[PDB]
Amino acid sequence: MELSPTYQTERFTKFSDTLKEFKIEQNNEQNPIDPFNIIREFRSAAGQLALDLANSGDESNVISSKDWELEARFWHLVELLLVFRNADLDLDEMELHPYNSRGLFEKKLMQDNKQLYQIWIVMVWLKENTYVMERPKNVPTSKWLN
Amino acid sequence: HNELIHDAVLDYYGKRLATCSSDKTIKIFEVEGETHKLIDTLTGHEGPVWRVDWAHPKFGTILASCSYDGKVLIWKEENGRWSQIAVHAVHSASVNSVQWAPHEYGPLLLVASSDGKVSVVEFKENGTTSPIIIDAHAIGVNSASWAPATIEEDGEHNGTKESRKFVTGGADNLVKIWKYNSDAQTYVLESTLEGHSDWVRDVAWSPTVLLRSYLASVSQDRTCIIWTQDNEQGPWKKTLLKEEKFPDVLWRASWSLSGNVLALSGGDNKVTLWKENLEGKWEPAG
């Protein structure tokens, strides 16, 4: 959000490093060249940068930290769909007899349409980031007993 | 025609007027001052018509009427003619008042019975209301009305505390306002303003405020106490319209639309009109 001069140098250096590592795979004899690695290293780096902006103690950089966590989470999502597209087009097969439970049918429906499968991964992502409520905010006043 | 007019109100377009009588009819009339064109009659209740009221335009022109039956039989012009669109009966023991809430407060229907109970429901055309009741007074509620205006809760969640405030008046000489709570079972009672030695009769809040809220609580102790809420959210302090017993048996006491002009209906068939004087006390304008 608010850039600050100090942290801007780090912003360029860790993102430049992610690229430097990728070119390192291409000359290296011991390392697979895969583009999915790139995206992942950005995901980590986006996450470290928000922490570092928190740690400054500046109220303004605390604001950026929230924006950078958001970007870090977006890479996670991005990774999952991009893997899916490029590798997974059918699930294990299920049975088609009409006496099967509701469950075999649900699974077989996910094998055909991969779009909804994508719809589910995003939905899980939202859920995890949404907390399950605490204790009831209004308990009885000792009713029935009366 | 009628030898006795008990009470009679008007709509919110000021073309209709509904007369509460005592021969069990609600005569809908058309307001042209003293002369009226009688357009309808709705007989269908038990004993004196205590109260009727007209709906705030944005939840019909609905007319909820109570008699000594202890039931609100709601009437509604469907086809340009009166019929029965509803019925209520969660409290029976004679429903005294029967009010519609301000626009912002919703289509809330204020029932006030003489069993020390008070209902507060919602008017639906798809049906369903959840039955929420709160106990006011104990010897009965002889009139009820509606609290001034809806408040604002700020923060990130509006309509939290205060909000819809219900003002009632029992026969145990007690007048007070509420505060709709959602974190303490029944409506947490505010402060009991005991300043009455005979049963409370009519209650009206002033839709005209400055820096204090006026509440005219009438009683059969032949005085009207005016409850001045200090800074509108302060305490309720004693301010006396008259210090003495009037030789008039007072009934209604209802404020004007604008102004703190209050009309008090004396037993000698003379409606004094009071303005606040040169001090904090009241003197008659007529």
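Here chain B follows Swiss-Prot for its numbers: 8-293, in order, are the residues you see.
Heads up, header says this was done by electron microscopy, 8.1 Å.
Note: Cβ is positioned from N, Cα and C throughout, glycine not excepted.
Here Swiss-Prot describes B:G176 to R as a published mutagenesis experiment; the accompanying note says: Leads to mislocalization of NPCs and overproliferation of the nuclear and ER membranes at 34 degrees Celsius. One mutagenesis experiment catalogued in Swiss-Prot, B:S224 to K, is accompanied by this note: Growth inhibited above 30 degrees Celsius. One entry in Swiss-Prot concerns the mutagenesis experiment B:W262 to R. Its note says: Growth inhibited above 30 degrees Celsius. For the published mutagenesis B:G266 to D, Swiss-Prot gives the following note: Growth inhibited above 34 degrees Celsius.
Listed in sequence order, the mutagenesis positions near B:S224 (mutagenesis position) (C-alpha within 10 Å of its C-alpha) are B:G176, out of B:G176, B:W262, B:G266. Cα of B:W262 (mutagenesis position) to Cα of B:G176 (mutagenesis position): a distance of 17 Å. Around the Cβ of B:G176 (mutagenesis position), the same chain contributes B:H144, B:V148, B:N149, B:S150, B:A151, B:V182, B:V207, B:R208, B:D209, B:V210, B:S224, each under 8 angstroms and 6 or more positions distant in sequence. Among the listed mutagenesis positions, namely B:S224, B:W262, B:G266, the Cβ with the most fellow Cβ atoms inside 10 Å is that of B:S224. DSSP assigns B:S224 (mutagenesis position) to a strand segment in the three-state reduction. Secondary structure at B:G266 (mutagenesis position), taken from DSSP and collapsed to helix, strand or coil, is coil.
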